[PDB]
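One structure below.
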Amino acid sequence: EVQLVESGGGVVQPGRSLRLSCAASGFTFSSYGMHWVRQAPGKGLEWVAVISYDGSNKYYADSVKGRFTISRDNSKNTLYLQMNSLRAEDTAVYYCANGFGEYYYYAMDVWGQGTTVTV
Amino acid sequence: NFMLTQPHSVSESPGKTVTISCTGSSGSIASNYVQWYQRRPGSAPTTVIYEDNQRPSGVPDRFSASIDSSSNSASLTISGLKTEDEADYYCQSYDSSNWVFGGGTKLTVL
Amino acid sequence: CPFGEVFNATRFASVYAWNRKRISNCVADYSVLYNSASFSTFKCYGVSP
């Protein structure tokens, strides 16, 4: 019942333009948000960013602000993350997952399987 | 800011009941999945346990993960200790976007 | 509920002689309360959130 598989390209030269998607369905994605978590080796989990449903106030980390721009559409229930100017420190598996419960982020139950990305 | 409280010095004889205590805060201890991270000096770090439900071959059954709400504490007992596994245990937790290092834990087995 | 005015309140009254003005019979929003990453601590006791 709960099967979520991530697919994408293989060897990608840094600086190229390509779009990726991790479609989430089977439930009410309107009230469910998409979260991205990066796990630095050796160290603990790293927070990336959060987005409010209303969109009036948006908060981003100092290490991701400016360079990246995210876009989401509740009509198609798909989130698009355009990766531009890939960094060496960003060479890690990308977890496409939805947060615990409704409007909860401090709790984690299931980790992200990860997406196949090469930098 | 964040305050970490640990015993100054404690030790117990092998073969008795031991319970390493590391206080948990900044949330509910029953809502936090405590995953241990180790980095043995002189070796390249590799993940040994992740997703809390995947078992690579060779993972010992002695390690068990759960939360006990009877006395607001977690119990863990490890047997089959190896000489090369003697090191220092550090319990690390994160709050929001801040990292705080411990004061330093020294333990000697007599 | 008009809790936003208290949320952005400039001044607070004294503990012993705070003005009593009951405000009820409404459903709160809690729209901005969902972003708790800006608060240093978050504690709940007696019931799981």
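So for chain C, numbering is Swiss-Prot's, and the shown residues are 336-384, in order.
According to its header, this structure was worked out by electron microscopy, 3.6 Å.
Note that Cβ sites are derived from N, Cα and C of the backbone, with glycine treated the same way.
Features as listed in Swiss-Prot:
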VARIANT   C:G339 to D  In strain: Omicron/BA.1, Omicron/BA.2, Omicron/BA.2.12.1, Omicron/BA.4, Omicron/BA.5, Omicron/BQ.1.1
VARIANT   C:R346 to T  In strain: Omicron/BQ.1.1, Omicron/XBB.1.5, Omicron/EG.5.1
VARIANT   C:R346 to K  In strain: Mu/B.1.621
VARIANT   C:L368 to I  In strain: Omicron/XBB.1.5, Omicron/EG.5.1
VARIANT   C:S371 to L  In strain: Omicron/BA.1
VARIANT   C:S373 to P  In strain: Omicron/BA.1, Omicron/BA.2, Omicron/BA.2.12.1, Omicron/BA.2.75, Omicron/BA.4, Omicron/BA.5, Omicron/BQ.1.1, Omicron/XBB.1.5, Omicron/EG.5.1
VARIANT   C:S375 to F  In strain: Omicron/BA.1, Omicron/BA.2, Omicron/BA.2.12.1, Omicron/BA.2.75, Omicron/BA.4, Omicron/BA.5, Omicron/BQ.1.1, Omicron/XBB.1.5, Omicron/EG.5.1
VARIANT   C:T376 to A  In strain: Omicron/BA.2, Omicron/BA.2.12.1, Omicron/BA.4, Omicron/BA.5, Omicron/BQ.1.1, Omicron/XBB.1.5, Omicron/EG.5.1
_I'd like to know which variant positions lie near chain B: of C:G339, C:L368, C:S371, C:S375, C:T376, which have a CB under 8 A from one of its CB atoms?_
C:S375, C:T376
*What Cα-Cα separation, expressed in whole Å, is found between C:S375 (variant position) and C:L368 (variant position)?*
14
*Could you tell me which of the variant positions C:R346, C:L368, C:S373, C:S375 sit with their CB under 8 A from some CB of chain A, listed in sequence order (or 'none')?*
C:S373
*For C:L368 (variant position), identify the closest of the variant positions C:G339, C:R346, C:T376, judging by Cα separation.*
C:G339
_Close in space, distant in sequence - C:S371 (variant position), Cβ under 8 Å, 6 or more apart_ = C:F377
*10 Å Cβ neighbour count around C:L368 (variant position)?*
12
*Could you check what DSSP calls C:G339 (variant position) once collapsed to helix, strand or coil?*
helix
_Long-range Cβ environment of C:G339 (variant position), under 8 Å and at least 6 residues apart_ = C:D364
_Return the count of C-beta atoms lying within 10 angstroms of the C-beta of C:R346 (variant position), excluding that atom itself._
4
